[PDB]
Amino acid sequence: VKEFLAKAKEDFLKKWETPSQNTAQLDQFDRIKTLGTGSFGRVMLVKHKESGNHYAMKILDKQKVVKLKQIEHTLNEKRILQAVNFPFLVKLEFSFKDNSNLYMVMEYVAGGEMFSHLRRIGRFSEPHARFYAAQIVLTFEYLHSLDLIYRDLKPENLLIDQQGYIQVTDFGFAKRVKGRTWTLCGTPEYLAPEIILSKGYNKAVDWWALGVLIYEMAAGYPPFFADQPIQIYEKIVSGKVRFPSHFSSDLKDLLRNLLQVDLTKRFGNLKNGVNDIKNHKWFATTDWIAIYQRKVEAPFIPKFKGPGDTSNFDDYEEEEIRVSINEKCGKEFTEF
Amino acid sequence: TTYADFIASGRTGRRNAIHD
Ligand SMILES: O=S(=O)(c1cccc2c(O)nccc12)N1CCCNCC1
């Protein structure tokens, strides 16, 4: 582990210090279909004419990014994503920009969002959930060792690849920070009490989010849900959680430790770091090495009717890609 | 049931992030 991380960090820093840029053009691709939508732009299934390969191209309207004051978070996303490298992290193939947009070409993960499958099937069996959880556990061990904080873990941001494994996508709020940060961001249901209470936080919020995910995958619904966000935050800070009667005793224990309001006693944030999690009973049958290597059998394998298939994604209205004849927000995105 | 309440809630669809 420690040996591994050490090398991973040296590779990350080389790219972190000298990120790549303008490694493609819009015309080197064929726009096929919208795979999802965001606030600054849509993610489109695209085809690299030269290689004939399929990619998920994330488009960001520079002006909208500026209106929402997401400039730094956006630069954070491209800078971090172009430098990391882990099995369960979607890879950024190319990145470029034009008069009005920023582009990030990622690998296309046909399997679809965990969200879709999870909502449809209702809930995952504990073993099934343990499978995905294990992957998130290692992915965070990786990310955090790089001084990175993901800040937006949720079913919507996890894709299932052809082998049935997880691919974390969307680093919109990822940040490289040693020490503590204060930005209020993330998704309501998954927010740590610290964030909601504007007290300054760290990686610990990623572990609390892990608890929320595991609970949602196991129960079929979040540990804290309501109709209005404010009602949700009230539930979160109350340090009161209810578990489905079917949750195993081990599972409930692991969750009581993750959804720990007291940063002094929250798994992942103790002297034993992540090991307090890896060595937890609920993960007894989990062979961590076997997971990182993708040797373990995937409990679910989304199949596709061929390359370019988008049957695992919802349908969105198709918006044309317009590019002003005038450069927009040039100085703000110079390093992109 | 908890499940029922969730399914009848308005937050079963894709949830957006909060910038602010
Ligand atoms: O950019 S996304 O991570 C995304 C959505 C659909 C298919 C993808 C794909 O296949 N690869 C990488 C990212 C993808 N995204 C959509 C915007 C809202 N955030 C949730 C997921």
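Sequence positions for chain A are given in Swiss-Prot numbering; the residues included correspond to 16-351, in order.
Using N, Cα and C of the backbone, Cβ positions are placed for all residues, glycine too.
Sequence annotations record features per position, and here Swiss-Prot assigns domain 'Protein kinase' to A:44-298 based on sequence analysis.
Residues annotated as ATP binding site in Swiss-Prot: A:50-58, A:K73, A:122-128, A:169-172. In three-state terms derived from DSSP, A:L50 (ATP binding site) belongs to an extended strand segment.
Long-range C-beta contacts of A:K73 (mutagenesis position), restricted to its own chain and to partners at least six residues apart, with a cutoff below 8 Å, comprise A:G53, A:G56, A:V58, A:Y118, A:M119, A:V120, A:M121. A:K73 (mutagenesis position) falls within a strand when secondary structure is assigned with DSSP. Looking at Swiss-Prot, the entry for mutagenesis of A:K73 to H says: Reduced interaction with SMO.
In Swiss-Prot, a published mutagenesis experiment is listed as A:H88 to Q, annotated Does not affect interaction with SMO; when associated with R-197. Secondary structure from DSSP puts A:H88 (mutagenesis position) in a helix.
The Cβ of A:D167 (active site, proton acceptor) lies under 8 Å from the Cβ of A:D185, A:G187, A:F188, A:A189, A:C200, A:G201, A:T202, A:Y205, each on the same chain and at least six residues away in sequence. Positions annotated as active site, proton acceptor by Swiss-Prot: A:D167.
Every protein chain shown contributes to the tally, and the Cβ of A:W197 (mutagenesis position) ends up with 10 other Cβ atoms within 10 Å. In the three-state DSSP classification, A:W197 (mutagenesis position) falls within coil. Where Swiss-Prot documents A:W197 to R as a mutagenesis experiment, the accompanying text is: Does not affect interaction with SMO; when associated with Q-88.
For A:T198 (mutagenesis position), the same-chain residues lying six or more positions away in sequence with a CB closer than 8 A to its CB are A:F188, A:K190. Here the residue is the original one, but Swiss-Prot notes a mutagenesis experiment at this spot, A:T198 to D: No phosphorylation by PDPK1.
Cβ-based neighbour count (10 Å, all protein chains) for A:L206 (mutagenesis position) stands at 25. According to Swiss-Prot, the mutagenesis experiment A:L206 to R carries this note: Reduced interaction with SMO.
Residue environment of A:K286 (mutagenesis position) contains 6 other Cβ atoms, counted within 10 Å of its Cβ in all protein chains. DSSP classifies A:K286 (mutagenesis position) as coil under the three-state reduction. According to Swiss-Prot, the mutagenesis experiment A:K286 to P carries this note: Impaired inhibition by the R-subunit.
Among the features that Swiss-Prot reports, domain 'AGC-kinase C-terminal' is placed at A:299-351.
The annotation that Swiss-Prot gives for the mutagenesis experiment A:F328 to A reads: Reduced catalytic activity and impaired inhibition by the R-subunit. In this structure, A:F328 (mutagenesis position) belongs to neither helix nor strand by DSSP; it is coil. Note: A:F328 (mutagenesis position) has non-local neighbours A:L50, A:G51, A:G127, A:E128, A:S131, i.e. same-chain residues 6+ apart with C-beta under 8 A of its own C-beta.
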Can you list which of the recorded positions A:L50, A:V124, A:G127, A:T198 have their Cβ under 6 Å from some atom of ligand 1?
A:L50, A:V124
Residue from A:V124, A:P170, A:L206 whose C-alpha is spatially nearest that of A:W197 (mutagenesis position), among the recorded positions:
A:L206
Write down the Cα-Cα distance for A:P170 (ATP binding site) and A:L206 (mutagenesis position), rounded and given in Å.
14
Using the structure shown, find which entry in A:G53, A:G56, A:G127 (the binding-site residues) has the sparsest Cβ neighbourhood within 10 Å.
A:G53
Recorded positions satisfying Cβ distance under 8 Å to any chain B Cβ, from A:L50, A:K73, A:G127, A:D167, A:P170:
A:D167
Cβ packing number for A:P170 (ATP binding site), 10 Å threshold:
21
Same chain, 6+ residues apart, C-beta under 8 Å of the C-beta of A:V124 (ATP binding site), given in sequence order:
A:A71, A:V105, A:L174, A:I175, A:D176, A:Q182, A:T184
